[PDB]
There are 2 protein chains.
Amino acid sequence: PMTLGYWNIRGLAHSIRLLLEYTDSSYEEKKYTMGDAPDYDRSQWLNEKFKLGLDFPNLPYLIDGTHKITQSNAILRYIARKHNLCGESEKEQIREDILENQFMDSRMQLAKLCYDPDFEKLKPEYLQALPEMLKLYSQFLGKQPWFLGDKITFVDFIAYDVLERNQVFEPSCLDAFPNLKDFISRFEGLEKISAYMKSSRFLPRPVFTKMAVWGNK
Amino acid sequence: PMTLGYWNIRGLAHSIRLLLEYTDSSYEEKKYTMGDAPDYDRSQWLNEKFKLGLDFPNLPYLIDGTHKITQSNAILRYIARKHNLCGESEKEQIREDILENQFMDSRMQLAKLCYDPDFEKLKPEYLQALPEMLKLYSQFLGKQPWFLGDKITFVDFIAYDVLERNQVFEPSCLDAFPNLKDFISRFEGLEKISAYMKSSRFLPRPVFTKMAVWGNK
Ligand SMILES: CSC[C@H](NC(=O)CC[C@H](N)C(=O)O)C(=O)NCC(=O)O
Ligand SMILES: CSC[C@H](NC(=O)CC[C@H](N)C(=O)O)C(=O)NCC(=O)O
């Protein structure tokens, strides 16, 4: 079985976990636990960090026998290639590359906020900009079932994580955007995703690490 | 001709500029200028930000006729595909995806620091970590001329920007790492790269925007 190493949270493994489940991948999780405050003791990871034979040791990581992979997008692409869940044409590849990076910027905006000591002061401005961020995603998806079009690919798994987690942050945020709401349902309704989400494994919380101001538990 | 839009700085356009020059691409630059302090007035960009027909308006952008591309990695991949400067095999693609995301983490570390108000206090800790960062890049490159092996690809262009800019931040940083120094020379010695670097277009500073503590000019 493949090994997926990450913190015992949602974080950056969510899309990877879902993709692994969707693709019916044989895998098990190496789950590291961060200590509490004031420590935020990381030693579980730190001890074996340099022992896994990763070129750029990091969480998350994927071990698939010969292949040892860090960087969450690289893991996602790796698995997506293995199961034909990639953009094929130029137009699709362009769309894929734009989305992967754009979603990453959006992911990180929410993380920057929720780790910021000034969370309470900063929250409103983020919610001001929130509709415009969703609007661009909505326009882009249009009437298509999936972000690259007819066929589901890896970005849809990124898409879901970042869009859904906004909906856990601000529950009403997708209300203006019916196609994004339908996207969420489509995704969660997928036979394997649905089965997973009802299983003991599913790990939708905590969103962030114990160091977070919001979503630490 | 393609249009490359960005601020009148090095920033995230460097690798793109160099790739466009290397590939002998027909291109011209739409250069936006940020105001000074206290304003940092952005209105040059802001006015026509929503008028270029980009799905996710952003700097940098590439307009290639039908194709309008934002996100710097997306732009790089776009041009790389057009000129066969991509990882072909699985092992290459894995390496490419790892490196693109890793370098981007590294890039952002320097940017976080150089935009931080506590730049002076924070600088030493970054320089503490700096050798280990370089070491992992060095090990990964090994004896190969380019990061993916025999043939140069797009990551090399990212590689150059982030590694070189560290050498502008701390000039001695590559001294313990001869293969990285040779990488820099190999890259700078490429016929078209060399010609470009000696031309009037070449824009190696400022490193960051006027809002930066380090490398604003
Ligand atoms: C909050 S996510 C946990 C964090 N990992 C990253 O930041 C990886 C980000 C990377 N860009 C990726 O996408 O994999 C981490 O603990 N990394 C290992 C480390 O710092 O030693
Ligand atoms: C300091 S670079 C300038 C900054 N752009 C980005 O942060 C884009 C980053 C994106 N991840 C990319 O790589 O293109 C910017 O001015 N963006 C347009 C805007 O904010 O309106």
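Since chain B takes its numbers from Swiss-Prot, the residues it shows come out as 2-218.
Each residue, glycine too, has its Cβ placed from N, Cα and C.
Residues or ranges marked as glutathione binding site by Swiss-Prot: B:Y7, B:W8, B:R43, B:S44, B:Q45, B:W46, B:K50, B:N59, B:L60, B:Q72, B:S73. Positions annotated as substrate binding site by Swiss-Prot, on the basis of similarity to another entry: B:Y116. According to Swiss-Prot, the feature domain 'GST N-terminal' maps to B:2-88. Here Swiss-Prot flags B:90-208 as domain 'GST C-terminal'. Swiss-Prot gives this note for the published mutagenesis B:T210 to C, F, H, I, K, L, R, Y or W: Reduced enzyme activity.
Each of the binding-site residues B:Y7, B:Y116 was scored by the other Cβ atoms within 10 Å of its Cβ; the lowest score goes to B:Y116.
Between the CA atoms of B:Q45 (glutathione binding site) and the residue listed as 'substrate binding site' there is a gap of 22 Å.
Restricting the recorded positions B:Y7, B:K50, B:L60, B:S73, B:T210 to those with a CA within 10 Å of the CA of B:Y116 (substrate binding site) leaves B:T210, listed by sequence position.
The secondary structure of B:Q45 (glutathione binding site), as reduced to three states from DSSP, is helical. The binding-site residues near ligand 2, defined by a Cβ under 6 Å from one of its atoms, are B:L60, B:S73, chosen from B:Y7, B:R43, B:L60, B:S73, B:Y116. Between B:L60 (glutathione binding site) and B:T210 (mutagenesis position), the C-alpha separation comes to 12 Å. For the pair B:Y7 (glutathione binding site) and B:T210 (mutagenesis position), the C-alpha distance works out to 11 angstrom. Summarised by DSSP class, the composition of the domain 'GST C-terminal' (B:90-208) is 83 helix, 2 strand, 34 coil. Nearest neighbour of B:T210 (mutagenesis position) by Cα distance, taken over the binding-site residues B:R43, B:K50, B:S73: B:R43. Its Cβ placed at the centre, B:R43 (glutathione binding site) has 16 other Cβ atoms within 10 Å. Its Cβ placed at the centre, B:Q45 (glutathione binding site) has 16 other Cβ atoms within 10 Å. For B:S73 (glutathione binding site), the same-chain residues 6+ apart in sequence whose C-beta sits under 8 angstroms from its C-beta are B:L13, B:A14, B:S16, B:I17, B:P61. Remark: B:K50 (glutathione binding site) has B:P58 as non-local neighbours, by Cβ distance under 8 Å and separation of at least 6 in sequence.
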